[PDB]
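Q: Just passing along the structure, written as structure tokens.
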Amino acid sequence: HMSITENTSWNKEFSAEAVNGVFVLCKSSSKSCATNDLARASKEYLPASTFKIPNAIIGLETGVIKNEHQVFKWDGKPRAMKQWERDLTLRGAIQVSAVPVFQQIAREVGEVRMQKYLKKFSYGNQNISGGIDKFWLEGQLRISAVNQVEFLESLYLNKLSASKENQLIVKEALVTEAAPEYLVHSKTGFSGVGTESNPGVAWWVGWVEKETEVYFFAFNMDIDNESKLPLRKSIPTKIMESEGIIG
Amino acid sequence: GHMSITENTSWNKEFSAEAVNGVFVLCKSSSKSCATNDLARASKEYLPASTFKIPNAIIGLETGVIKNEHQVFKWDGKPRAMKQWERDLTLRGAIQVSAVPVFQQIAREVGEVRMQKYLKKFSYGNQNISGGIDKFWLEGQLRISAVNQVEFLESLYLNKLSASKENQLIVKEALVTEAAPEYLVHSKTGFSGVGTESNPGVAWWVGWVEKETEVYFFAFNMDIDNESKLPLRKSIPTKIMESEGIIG
């Protein structure tokens, strides 16, 4: 039931950085949304690590993740990043995007249960081909910025088809900034750089609570150069600032 | 309970540096490994003041007085004692700004029977709700020790209070006060006032800190007769926790 308005003035912040991307920003609910580009707002892309939000929920729901206090122990074998070579809580693994932890969660969940949950969450094209431990990173799964906002709003409201306690558990894991009347839940993603004009995708999704208001957001951008990765926070921040939400 | 606690009087340095009489209780992992500057004061019961918004919020949710985590507590536009309270507030907002009148109305609606029931179920201090339903934690007879605060918070952390897990989770997110990728603080302050002649008020800071895969539970109180000393309720514990390598 999304109601969305195109506002091409937001394109300034992309064009100033020679970047192609979309920002969707909704006030209170998906009935009051704006975007710089309607067409791209509905275009589906590889979720990358933004898929740890659904994956954590499904883990809890299935019993793969035993409870909120579980520690994912590092077996000691090297990993693609330093940051990942250590024991991690659920929140820690999410916050540092510890892919290998979530690969193992995915394996244990299995195709049948994963498929069933992505249908219940209306999560993108509910594809999941590639492999069970890679579909959100290099497989066939795709989701739009619009669909991300709708999924995040359902989570915010405990309306996903999952227990309210599992949704709350995953929510505390997403907190990224906290103040007395200002709270951010958010998740980044990054697929990799890409072969000229087969670029990778970067994401920042989440919600901002300020006084008694809530704002849902999703940003993606084409990225062919890892140096441009911080733009996935600066471009949305700048927009949200010009809208007086922050800054 | 089963607390194991050790007195470490080297911690007194931060108190005597500021001429403060007070206690810090700090536990690693569980209440089976705690330390304090003052074992006697660690067990001494004080008025909770606004630290009582943690049990009160849970009880509000449990009884249905607070309908859910998204309820907005609207200001009627009439003078409130602090400017920071003259606005509509979320549950988190009301906790974070210690909006006494929001919680007073919650307490009245909970009522004496249900309030007494939950304080027993939580083993919350002396469980004495005398003094009036809307002010027993501010000026009445309720009293709780730093030791008991740490045990209550540990139960909350673990979702082991006698309350729904969802209600405990709701109040936990309302208490988050500092967030980083592997470092997270949940906490609450309180301040009873400046007291009377020979009869100081009390100030609190209680909470827990998650760092990597560890958790530390803490409770601080101090005697206070002058509002200008109020920042010490955070600065003293912070320095102790810094010197143990936990933060900063």
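Counting starts with 1 at the first residue shown.
Here the Cβ of each residue, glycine as well, is placed from N, Cα and C on the backbone.
According to Swiss-Prot, the record shows the following:
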- A:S49: active site, acyl-ester intermediate (ACT_SITE)
- A:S97, A:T188, A:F190, A:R232: beta-lactam binding site (BINDING)
- A:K52 to A (Swiss-Prot position 70): Abolishes catalytic activity (MUTAGEN)
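Describe each of these features in terms of where it is and what it packs against.
A: A sphere of 10 angstroms centred on the C-beta of A:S49 (active site, acyl-ester intermediate) encloses 21 other C-beta atoms.
Non-local neighbourhood of A:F190 (beta-lactam binding site): A:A48, A:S49, A:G200, A:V201, A:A202, A:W203, A:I223, A:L229, A:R232, each in the same chain, at least six residues away, with C-beta under 8 Å from its C-beta.
A:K52 (mutagenesis position) falls within a helix when secondary structure is assigned with DSSP.
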Q: Excluding A:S97, A:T188, A:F190, A:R232, please set out which residues of the same chain place their CB within 8 Å of the center of the CB atoms of the beta-lactam site, keeping sequence order.
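A: For the beta-lactam site the neighbour list reads A:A48, A:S49, A:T50, A:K187, A:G189, A:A202, A:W203, A:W204, A:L229.
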Q: At the level of the C-alpha atoms, what whole-angstrom distance separates A:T188 (beta-lactam binding site) and A:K52 (mutagenesis position)?
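A: A:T188 (beta-lactam binding site) and A:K52 (mutagenesis position) have their Cα atoms 10 Å apart.
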Q: Does A:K52 (mutagenesis position) have same-chain partners at least 6 apart in sequence with Cβ under 8 Å from its own Cβ, and which are they?
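A: When sequence neighbours closer than 6 are ignored, A:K52 (mutagenesis position) has A:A93, A:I94, A:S97, A:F102, A:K187 within Cβ distance under 8 Å.
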Q: Just to be sure I understand the packing, how many Cβ atoms besides its own are within 10 Å of the Cβ of A:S97 (beta-lactam binding site)?
A: 20
Q: Helix, strand or coil at A:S97 (beta-lactam binding site), per DSSP?
A: coil
Q: Inside 10 Å of the Cβ of A:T188 (beta-lactam binding site), count up the other Cβ atoms and send me the figure.
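A: Within a 10 Å radius of the Cβ of A:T188 (beta-lactam binding site) lie 20 other Cβ atoms.
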Q: Suppose we draw a 10 Å sphere around the Cβ of A:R232 (beta-lactam binding site). How many other Cβ atoms does it contain, all chains included?
A: 23
